[PDB]
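Undergrad: Below are the structure tokens for one structure; questions will follow.
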2 protein chains.
Amino acid sequence: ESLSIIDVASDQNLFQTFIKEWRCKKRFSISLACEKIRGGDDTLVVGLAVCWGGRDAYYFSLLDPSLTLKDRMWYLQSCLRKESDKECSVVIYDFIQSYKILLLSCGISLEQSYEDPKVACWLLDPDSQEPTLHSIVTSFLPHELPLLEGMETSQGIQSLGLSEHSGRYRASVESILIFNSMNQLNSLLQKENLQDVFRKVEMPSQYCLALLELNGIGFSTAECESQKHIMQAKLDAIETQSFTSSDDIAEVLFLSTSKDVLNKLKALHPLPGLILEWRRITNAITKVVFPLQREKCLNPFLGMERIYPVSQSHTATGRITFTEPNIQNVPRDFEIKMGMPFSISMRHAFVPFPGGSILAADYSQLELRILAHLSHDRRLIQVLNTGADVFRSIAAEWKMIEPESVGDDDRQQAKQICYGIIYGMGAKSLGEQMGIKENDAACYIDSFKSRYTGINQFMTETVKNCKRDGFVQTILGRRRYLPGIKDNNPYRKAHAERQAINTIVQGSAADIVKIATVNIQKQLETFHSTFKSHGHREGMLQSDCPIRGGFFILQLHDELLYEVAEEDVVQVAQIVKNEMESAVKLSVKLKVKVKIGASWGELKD
Amino acid sequence: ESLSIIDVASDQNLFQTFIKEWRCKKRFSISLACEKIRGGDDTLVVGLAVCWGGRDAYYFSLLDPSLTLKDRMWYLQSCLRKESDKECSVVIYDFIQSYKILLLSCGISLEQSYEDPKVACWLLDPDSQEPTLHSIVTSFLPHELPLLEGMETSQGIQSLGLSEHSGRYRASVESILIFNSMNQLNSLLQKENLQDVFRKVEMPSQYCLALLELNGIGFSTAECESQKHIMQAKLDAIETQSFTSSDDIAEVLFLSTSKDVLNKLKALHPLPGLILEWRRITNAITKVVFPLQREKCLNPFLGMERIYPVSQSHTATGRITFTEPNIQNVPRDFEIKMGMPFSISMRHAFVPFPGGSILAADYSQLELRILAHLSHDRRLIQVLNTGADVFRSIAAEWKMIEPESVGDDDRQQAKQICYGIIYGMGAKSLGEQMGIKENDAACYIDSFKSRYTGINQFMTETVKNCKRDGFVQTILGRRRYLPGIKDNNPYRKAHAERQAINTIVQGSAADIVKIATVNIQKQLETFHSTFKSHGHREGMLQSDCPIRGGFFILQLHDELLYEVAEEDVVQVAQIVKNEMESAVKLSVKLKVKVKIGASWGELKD
DNA sequence: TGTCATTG
RNA sequence: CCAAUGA
DNA sequence: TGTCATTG
RNA sequence: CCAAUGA
Ligand SMILES: Nc1nc2c(ncn2[C@H]2CC[C@@H](COP(=O)(O)OP(=O)(O)OP(=O)(O)O)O2)c(=O)[nH]1
Ligand SMILES: Nc1nc2c(ncn2[C@H]2CC[C@@H](COP(=O)(O)OP(=O)(O)OP(=O)(O)O)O2)c(=O)[nH]1
């Protein structure tokens, strides 16, 4: 007596008593049944698979040439919708993707609270391997594993592994396991406080990424085929007297006298040596355009081309990524040659929708301010709260004891020391990086961390905490476990120490930018009566008018990219600033710098 | 090099150049691809199959988890839509059904001109066998028969015979044959004038029946379970001194002295004999409720039960029918017993939607008026144009030479003679029917048809026309072929003669009621801003508010049933009268009598 | 591949 | 009588 | 299952 | 230096 399915749409008494039962349920699972048409090699959504306890699934379908139950999309769209008083926690496996396909097939704008188990078991152990439905079942909810023998999926929902088994069967089996497993995950997240952040940061952020993935990013093939010639034409320049792999550039041709070639870090007096410029430009027309101008998609509804990124997460730090052609990795603008300069990059081939401007918002010295908070460094806090240049002023402040109004441009080497200490690199490599001596660098380190005595007493505190705990937790309490902090090998433990400091600092940075993106979105879908993403317009208005409002476009770790209409681009920037500057209330003022333009090779206001 | 399919949605250049090509096409075929989900034993629409020449099909699909082409329903709904200047002739095989399923799955309210080949080849030869896609191919367009070998469907569209073959393949094969065949059918309909009536009566009427089939008819199980007891309780009454098949009622029990029993047509002085009342009531609780209360369907969107009839057509006369429980065949109201009377029928268990009233419109002596037109019977025409009682006045007029103001109730036997002559039954059976003598009946016939000399000279004219032609054509020119009018056997030829008169008279009746229903609908969907059938509300508003307007509910040969809202039930009745009374301009005034009530056991205004 | 009912 | 069902 | 580039 | 890709 194992696993029962209830074909809900198979009657009328059964269906109307079903949604009655359903419309007073707070928690319940959901799983799309997606089957392939005979090939016509296209997939299609053919049924929900709602469950809310035990081994009992309620399979909705989308019903053979009938005249009753033709309001089937209405019933789902009406149940998958917050309606004040109580909103529902809807556990969905590949939630990010599910949300998309649930819209780009049948115009259902899922508007509830969500609880993905795939990200719940990540949050438990961020150094875990990418969790499958199988893996989740194998660990949590050990029994009901026999329901997977023959299913054979190690990636996404039962939809994503469509194999012989009917859409309804697996969709039902998903909902059962997904529901009952998430209940055990919720129990563990509760045990270590992570349920609060999972529900009010990590899942809300997942929903934010879903919106971003639907929107995508504008891409001008025109202004990309511009750089395709600007770079290639100014590639083979003044080259008097065949570039290949490694063994090619002989130093026995001219005149330190080793091999490698990568470290051509002189080129000052000895010859022109314009090799690094060629090496960059060539490697910046191949990891940017030629893999990307193949994923470009003409979207005639918008009347432009766009690319559709796939957010990653499941990152040990907490920073969000993208698969394939990752738009985070396109190189920023830089000069060339012709005496006369020009500025190039593929960041000029990323465009707003016609009549709009792209909006960037960087946090500017966020990881610094996090350490300033955690490390109760008296003057380090007070230097940041003044709103003065946080490197001009930090140079004086106490490092060089006095200057304040005239303190040169040793700020450029004042930050180099600052970041060099928090990055946790040895005096040797820092000294080689600044262009000074290993000794005099070690002197500058000690003469900085003494003048800001908080930094070093913080690191020694958090490393000893990590040694006794076996893990370190960020400012939102998300733990990362490190077994290397016990290791006998000095290098391995030393590596574990600078792993611990990184995750508690630039993980807490990932935490604030999450809280920032969700608090923005909540505040963003209010004043603007014209509703949400490009998906909820090409898809939801397609089954439920100018382009007012702004949409989430790109996540750059500590920087956010939005795409706003020029009409109301000023009313949004206030929403972005005020929300990011108040995301978390710290002992240090969170400042942000916003830039507005026709790409993201643009100036500021 | 045979049969090419173009997966149109497989690109973007291909798709956008496709609908560009399409949006300037006047004629083109269409065929729904309908595949079954694994069982979840429900069918689903998965693609159009547009074609417009040769062996080249353009297969639309409804596309795998993508972000471009998610406006797919819009593109069809926008192409399947008249847009002024030019409207498109859309050839669809099982058009009546196709239209329904094209709406009760994906909210596409097909709004073009239509050309069904299944009804085009009926119109050619109404005594033909029910035409299949195979049969249409076998006769017209003899080649491309090999495209059917393995398909094996002998009923409906390639959808309706879903078997192993992919929805796209057969849907494409349909569109090719359907298009190219209909072109040959259009050529034959042109050759004999029938293309004009096919396009402006027969197909428009088919569309009218589609609307009716979507609407259905209200059915109160409450007021049906009323008669279920009223009839059954007043069934076994005063029965002093075991009813079975035939051999049971012996006349050797009491006291003309044969068998049969069916002809208990005395029961006057000899005993009560209340056997015909029991025989009727029992056979009127079994061919009306017990086969029908099983096809009743709760439709919660309307908040009532309804039944969904399936119109027939392909009738030698031209009158439209319904399959299964045919609502045309429910017996009208009649009295019973308790001294004290009550009136019963199942026509009291057919109801309007809450807040509405049912509207009936009978043509009253239509077949008479058709004969009055065709047979140029001078006074017969003039008797009908006065608007006086057309049987009180017809009794005098000339039959009894004079009376006019006092002419008794021999009108009841004046019409009996009238209908008896046009029905074409012998003096024998008419005489037995009126309760007079075969001789004195034959006298009354000759003394009527002499006083109205048109009737007999018309019949002798049209029978000699039919003898030389091999067929007779109605007032709209729809031919019916009769090989029996040559037959040596006197009975067979005599039968063929009264077949000829019937079809030219009560076929021309089917023609006017068609023209009536289409001219009503055209005038009906105008003033009423709130749009069309119950299908275009539970289905089209479901993918494109009170219940103002009126909808086509039942076709009773010469009578139409509508279902109108009480708010504006007076504004519609004017539309129905004026349209039916002007359907065709004859030499005789077409009068109509309308009845309004809470069922169709109701009174008039 | 008969005969009787119901509706028009 | 004719046309649709129906025993 | 190495080393060099890009982004933060 | 750490984390994501990438030769
Ligand atoms: N051949 C034939 N035609 C009929 C018969 N009954 C009606 N019709 C045709 C010709 C006139 C027209 C009237 O249809 P209705 O049944 O609405 O009218 P009725 O008042 O019941 O019939 P009638 O006019 O014979 O008195 O339909 C019938 O029994 N046989
Ligand atoms: N470990 C590490 N963290 C970095 C690195 N670059 C940036 N971060 C983190 C810490 C500060 C923050 C700044 O990100 P951005 O790249 O936007 O800032 P930047 O001005 O380019 O860098 P920086 O502050 O080091 O001068 O992100 C890096 O190379 N290593």
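First residue shown is number 1, and so on along the chain.
The way this entry was determined, per its header, is X-ray crystallography, 3.3 Å.
From the backbone N, Cα and C atoms, a Cβ is placed for every residue, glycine too.
So Swiss-Prot has the following annotated:
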- B:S105 to P (Swiss-Prot position 1977): Decreased protein stability (MUTAGEN)
- B:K259 to A (Swiss-Prot position 2181): Impaired ability to bypasse abasic sites (MUTAGEN)
- B:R332 to A or V (Swiss-Prot position 2254): Impaired ability to bypasse abasic sites (MUTAGEN)
- B:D362, B:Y363, B:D558: Mg(2+) binding site (BINDING)
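Walk me through where these features lie, including what they touch and how far apart they are.
TA: The secondary structure of B:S105 (mutagenesis position), as reduced to three states from DSSP, is coil rather than helix or strand. Under 8 Å, Cβ to Cβ, and six or more positions away along its own chain, B:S105 (mutagenesis position) finds B:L44, B:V45.
For B:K259 (mutagenesis position), the same-chain residues that are 6 or more apart in sequence and have a Cβ closer than 8 Å to its Cβ are B:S246, B:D247, B:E251.
The Cβ of B:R332 (mutagenesis position) lies under 8 Å from the Cβ of B:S345, B:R347, each of which sits 6+ residues away along the same chain.
When Cβ atoms from all protein chains are considered, those within 10 Å of B:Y363 (Mg(2+) binding site) total 24, not counting its own.
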Undergrad: Listed recorded positions: B:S105, B:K259, B:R332, B:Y363, B:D558. Which have a CB under 6 angstroms from an atom of ligand 1?
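TA: Only B:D558 meet the Cβ criterion.
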Undergrad: Find, among the binding-site residues listed as B:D362, B:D558, the one whose Cβ has the highest number of other Cβ atoms within 10 Å in the structure shown.
TA: B:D558
Undergrad: With an 8 Å cut-off on Cβ distance to the B:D362, B:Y363, B:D558 Cβ center, who else from the chain surrounds the Mg(2+) site?
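TA: Counting only non-site residues, the set is B:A361, B:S364, B:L366, B:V513, B:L556, B:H557, B:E559, B:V592.
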Undergrad: Give the three-state DSSP assignment (helix, strand or coil) for B:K259 (mutagenesis position).
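TA: B:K259 (mutagenesis position) sits in coil per DSSP, no helix or strand.
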Undergrad: Taking B:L62 and B:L63 as the last and first modelled residues around a gap of 5, how many Å apart are their Cα atoms?
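TA: Flanking Cα atoms, separation 5 Å.
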